[PDB]
Amino acid sequence: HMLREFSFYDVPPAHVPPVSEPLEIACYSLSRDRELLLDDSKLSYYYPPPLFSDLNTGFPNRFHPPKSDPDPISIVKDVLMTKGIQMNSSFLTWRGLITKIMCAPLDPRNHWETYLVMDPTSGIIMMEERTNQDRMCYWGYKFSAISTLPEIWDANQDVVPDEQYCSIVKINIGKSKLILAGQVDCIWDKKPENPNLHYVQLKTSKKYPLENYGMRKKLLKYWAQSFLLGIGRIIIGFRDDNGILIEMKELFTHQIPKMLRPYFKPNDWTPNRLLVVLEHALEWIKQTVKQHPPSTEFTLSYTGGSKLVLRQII
Ligand SMILES: Cc1cc2nc3c(=O)[nH]c(=O)nc-3n(C[C@H](O)[C@H](O)[C@H](O)COP(=O)(O)OP(=O)(O)OC[C@H]3O[C@@H](n4cnc5c(N)ncnc54)[C@H](O)[C@@H]3OP(=O)(O)O)c2cc1C
């Protein structure tokens, strides 16, 4: 029936919106066995793994595949409620769902759909999905496992991506106040001061020159993901086609837009342009939803092309 559309290319060329430094307000850990713990017992330390590590080791016999079902955002609301933290923001969602909105102009092939509801008591707009274990995905999980060390002093080989640590963050993008929950791979040193600049994101990739358009898009997606949670470092394990780790590359998240500056072609999406469009997208979602009573359900869909489409559910 009635559809509302947002076009990436209808966005006027504006100045980049102000974005505050993400502020951690809560954190939690998920045990191997899915017990949610209100502590940082699953937060690991980064330690550089040996070069020429074989990322195939343990696949599939030591691989406990991830659950492969979306998590309801009510988990985060309940964390904040349990800790007595009030939600006076515009959006509550998983970091990765803002990454999808922000990076949609970058990859028209990644099709996705989210569900949105305004909570009647707090007025916040909650967003979730209701809709990853092949060898290449394992290389990524295995790179994280071999590059991290659990807490030992104040506390096997199995690769268990379901065991996680999560930071819940307040971040303002232009006039939209967001509460975002995201997974944190490990920390660079002791957990303090706001800790997110101490956090580290781990990635594995084949190495291409920055002249390569696909390499630049990938780095922009790495940047966007970490930027939204205030992650200070991205550490990339470059691997060859055999899955052997060949080179380690430590990046500061804020350096990725600087590093890419000499390589952008005149048509390319840039960090600043992505932030402008995202800010207009979020204002459009908020305006559209707030034009409905709370507890009205919406879907937000991207199916290629250059628009988002918002539908009221029947
Ligand atoms: C059908 C479906 C299945 C899903 N299955 C999982 C799952 O098994 N485990 C999980 O943590 N989240 C899964 N999700 C996504 C969750 O609902 C939720 O959005 C996410 O866990 C929230 O954490 P974020 O940190 O915001 O997620 P993101 O920023 O999107 O990604 C951060 C990290 O979460 C992991 N991750 C994210 N998405 C998936 C996925 N689809 N499958 C496996 N790992 C993923 C992975 O370690 C990733 O690091 P890396 O990017 O280096 O690969 C699934 C979503 C859908 C629609």
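Counting begins at 1 with the first residue displayed.
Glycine residues also receive a Cβ, built from the backbone N, Cα and C atoms like all the rest.
Copied over from Swiss-Prot, here are the features:
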- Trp153 to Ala (Swiss-Prot position 159): Disruption of interaction with dhp1/Rat1 (MUTAGEN)
- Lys218 to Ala (Swiss-Prot position 256): No detrimental effect on pyrophosphohydrolase activity, dhp1/Rat1 interaction or stimulation of dhp1/Rat1 mediated RNA degradation (MUTAGEN)
Taking only the CA atoms, the spacing between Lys218 (mutagenesis position) and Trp153 (mutagenesis position), expressed in whole angstrom, is 37
Gap check, 7 unmodelled residues between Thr131 and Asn132: Cα-Cα span in Å, rounded to whole number, is 14
Here 10 residues go unmodelled from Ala155 to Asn156, and the two Cα atoms are separated by a whole-number distance in Å of 15
Residues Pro192 and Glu193 bracket 22 unmodelled positions; their Cα atoms are separated by (Å) 6
Three-class DSSP assignment, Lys218 (mutagenesis position), comes back as helix
